[PDB]
Amino acid sequence: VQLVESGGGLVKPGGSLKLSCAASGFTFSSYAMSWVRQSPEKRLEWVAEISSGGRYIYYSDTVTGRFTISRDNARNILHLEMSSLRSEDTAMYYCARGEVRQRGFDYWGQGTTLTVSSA
Amino acid sequence: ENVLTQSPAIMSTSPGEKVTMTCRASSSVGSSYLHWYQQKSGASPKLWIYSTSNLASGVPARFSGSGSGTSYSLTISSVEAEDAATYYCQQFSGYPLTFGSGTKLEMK
Amino acid sequence: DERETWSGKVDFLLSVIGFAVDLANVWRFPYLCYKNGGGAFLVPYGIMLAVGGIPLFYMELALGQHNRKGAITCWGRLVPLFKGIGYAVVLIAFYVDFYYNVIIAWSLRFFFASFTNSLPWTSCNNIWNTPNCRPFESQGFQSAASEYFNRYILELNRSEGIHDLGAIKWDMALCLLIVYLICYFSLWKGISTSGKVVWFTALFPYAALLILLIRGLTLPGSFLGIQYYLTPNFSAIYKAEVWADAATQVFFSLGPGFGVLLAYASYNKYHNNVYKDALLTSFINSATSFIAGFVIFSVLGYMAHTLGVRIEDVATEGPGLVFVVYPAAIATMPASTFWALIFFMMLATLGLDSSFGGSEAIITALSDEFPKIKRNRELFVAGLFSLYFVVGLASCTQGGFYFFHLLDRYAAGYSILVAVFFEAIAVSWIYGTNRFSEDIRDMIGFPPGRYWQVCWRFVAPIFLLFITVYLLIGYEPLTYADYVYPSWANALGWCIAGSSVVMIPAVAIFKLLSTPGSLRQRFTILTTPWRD
Ligand SMILES: CC(C)CCC[C@@H](C)[C@H]1CC[C@H]2[C@@H]3CC=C4C[C@@H](OC(=O)CCC(=O)O)CC[C@]4(C)[C@H]3CC[C@]12C
Ligand SMILES: CC(C)CCC[C@@H](C)[C@H]1CC[C@H]2[C@@H]3CC=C4C[C@@H](O)CC[C@]4(C)[C@H]3CC[C@]12C
Ligand SMILES: CCCC(=O)NCCCN1CCc2c([nH]c3ccc(Cl)cc23)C1
Ligand SMILES: [Cl-]
Ligand code: NA
């Protein structure tokens, strides 16, 4: 099993971006993936979760309404669409496998850096 | 919210010392839903303990987890220079999921 | 759209245990073990319990907790095409309440009959006895307790048959009134009171099965009865009939898919660990059956050893066990009055909360579907139990046992099997065990492991099909003690059985005519769950 994320880099404040995570080595359709982001102070923060089939979705209050988690069980791709990005969204985003609440995020992606600024 | 605050925020040890780090929950977390993660610098976190106690696959037996309710602890019976990482607790019982502020072992 | 909750986890557990622990645990399972090879029957029984039995029981509890609605709306939301399943299950519960409460009425009638220094079924010298009476069971004779039950409690031999109910026995009608008063004043306010009354009705049976088990095993000849109960004869389990008896007993003992567990689980907190509850309550379900088998057969051993009665004569199922054979034993042992009192109170409490189950299935389903009678629960439940009483007067007539037995065979047996078969099909194939596994994961935090998915998808419908096919292979026109029912009565029986199952296709067709578009678009619109 490994997860690898794609998308990132520099986005203007108030801009938008789509992160992606590619899943391999396991039957992706039957695992409830999650997104977790790490701020540069290395504080972890859970961003969003999507169930196995994508019918149950959850968000943290700091992200709700701004982001949109999404899933592709045919191509084994996980997505996180972002809108109204803010400076506080500057973080590394980890794809996390997270199927069983009594197991936690047992597999993590490599993470991709996202930075929100004008430069 | 159910914020979790870990203590100490920073820690340092000689190898072979025995140390404990704690995760305090602002609301009671079911003993089945508290986890611990290890993050080494520059790499992704890994699952380390997946309840109060159960060690994750490939985790060395030197670690153990204990406690329940609002005060959870990760213990190391003999600390080894080959960990020296940052450990985050997490609750999974209620949404939003909250990781702790994290704590770090720095080898003296 | 938020709703009341149990106000206690133990109220849910004790209510499901109450419903799942019927008289059938006492008067059927021990007989099946004796008949079908003793302790070897626990192989067919254990296998059919693990496969199909508990899977369907867990499936129903999970559906109830997830959808937060009683049967009619739960199935209308889950798979609109099969909405008729909810109406079928509600009709079946409704038809059960006409006959099932009579067993409790008889239990109370014997309870009040026990308040005497010398129990009346002790002997053949009473005005109701015939010269064919004998003290205990024998071939070609009637036992004194059988004479008491038939000729004094039922007065059955005053009726020519089901065409001749005769006079109402008002001493029985008063007992059935007391039964419906207890049901009313427990159910009228809903789970706020039902959950507290089950703390008595679901736990007193285990006070009885404790102290009455201690009485049993201390009798002389007890161990002979335990030998008849559990001497393993593995030659018997090679015969498919034993597997059909095991499967049907598991299904009806647990009562999975009966809509009562939907009703009770609907009041759970959404994140309640329904899996642990399904396993705990089915384990006690079978446990209680096994212990009640020691309770019964220790006394049947005492009889077969001490009273000389042939074991083949006393070892029997149904009312004949608990109102003839077992009280005939109680009449002989020290403190007969005390054992009679606690035994018949045990039967009463085993019946009461099993009846609360069907009544709460009806009242939840109709509350959730029709708010006009969610807001007026008290008046509705008074009208319901008044209907059950006015009809049950027929079952309190002298011929009343014939009506009881007609409903007891036809009212629910066949119809609930096809209803639960369509439940397992709608859940596992039309709704999808993938979606149902997401739902369970979201509730309890882990998906049901592949074992449960294989059971619900493939083995549960085969299990139910095997049960119903063996019930139809085993069909023979209704008969009782050399009274053979007229063909019009069997026809009425099959009409009562059909009246519920016909709701499934009738409602499916009505739904399929009202939805617009081409046939495939109607099928899709009717298959999409309400929450999608
Ligand atoms: C007289 C009384 C005391 C007997 C009652 C015992 C039953 C409650 C036991 C006997 C075999 C058990 C079954 C055997 C096997 C399984 C499979 C096993 O599979 C699992 O669910 C665990 C693994 C997973 O969840 O993936 C546990 C459920 C079940 C049906 C058990 C549920 C309880 C059963 C029926
Ligand atoms: C008398 C002998 C044969 C059997 C007695 C066993 C009795 C004591 C057992 C059987 C079923 C058990 C109950 C089943 C479920 C629950 C819910 C749990 O949250 C509290 C314990 C409680 C309420 C148990 C109490 C003890 C109990 C009643
Ligand atoms: C051995 C197979 C034949 C058999 O045992 N026939 C008796 C059937 C026993 N009956 C099953 C249906 C049934 C009962 N009590 C209920 C409450 C509510 C609802 Cl919805 C259904 C039922 C009780
Ligand atoms: Cl049983
Ligand atoms: Na039972």
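Numbering, chain C: per Swiss-Prot, residues 25-163, 207-599 in sequence.
Per the header: electron microscopy, 3.2 Å.
Cβ from N, Cα, C; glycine included.
The Na(+) 1 binding site annotation in Swiss-Prot covers C:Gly42, C:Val45, C:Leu417, C:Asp420, C:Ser421, and the record cites experimental evidence as its basis. Summarising the annotation, Swiss-Prot assigns Na(+) 2 binding site to C:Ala44, C:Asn49, C:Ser320, C:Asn352 and lists experimental evidence as the type of evidence. Positions annotated as substrate binding site by Swiss-Prot, on the basis of a large-scale study or a structure entry: C:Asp46, C:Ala117, C:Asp121. For the mutagenesis result C:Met72 to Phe, the note given in Swiss-Prot is 3-fold increase in sensitivity to cocaine inhibition of transport. In Swiss-Prot, a published mutagenesis experiment is listed as C:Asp121 to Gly, annotated Increased binding affinity for cocaine. Looking at Swiss-Prot, the entry for mutagenesis of C:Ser426 to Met says: Increased binding affinity for cocaine.
The recorded positions close to C:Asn352 (Na(+) 2 binding site), defined as a CA atom within 10 A of its CA, are C:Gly42, C:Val45, C:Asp46 out of C:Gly42, C:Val45, C:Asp46, C:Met72, C:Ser426. For the recorded positions shown (C:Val45, C:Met72, C:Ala117, C:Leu417), fewest C-beta neighbours within 10 angstroms: C:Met72.
C:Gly42 (Na(+) 1 binding site) carries a helical DSSP state (H, G or I). The Cβ of C:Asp420 (Na(+) 1 binding site) lies under 8 Å from the Cβ of C:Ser39, C:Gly42, C:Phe43, C:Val264, C:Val265, C:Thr268, C:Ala269, each of these being in the same chain and 6 or more residues away along the sequence. Only C:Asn49, C:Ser320, in sequence order, out of the recorded positions C:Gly42, C:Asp46, C:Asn49, C:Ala117, C:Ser320, C:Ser426 have a CB under 6 Å from ligand 4. Taking C:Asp46 (substrate binding site) as the reference point, none of the mutagenesis positions C:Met72, C:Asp121, C:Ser426 has a C-alpha atom within 10 Å of its C-alpha. For C:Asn49 (Na(+) 2 binding site), the nearest neighbour among the binding-site residues C:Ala117, C:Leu417, C:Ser421, judged by Cα separation, is C:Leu417. In this structure the alpha carbons, written CA, of C:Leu417 (Na(+) 1 binding site) and C:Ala44 (Na(+) 2 binding site) are 10 Å apart. In the shown protein chains, 24 other C-beta atoms lie within 10 A of the C-beta of C:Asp46 (substrate binding site). Around the Cβ of C:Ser426 (mutagenesis position), a 10 Å sphere holds 26 further Cβ atoms from the protein chains shown.
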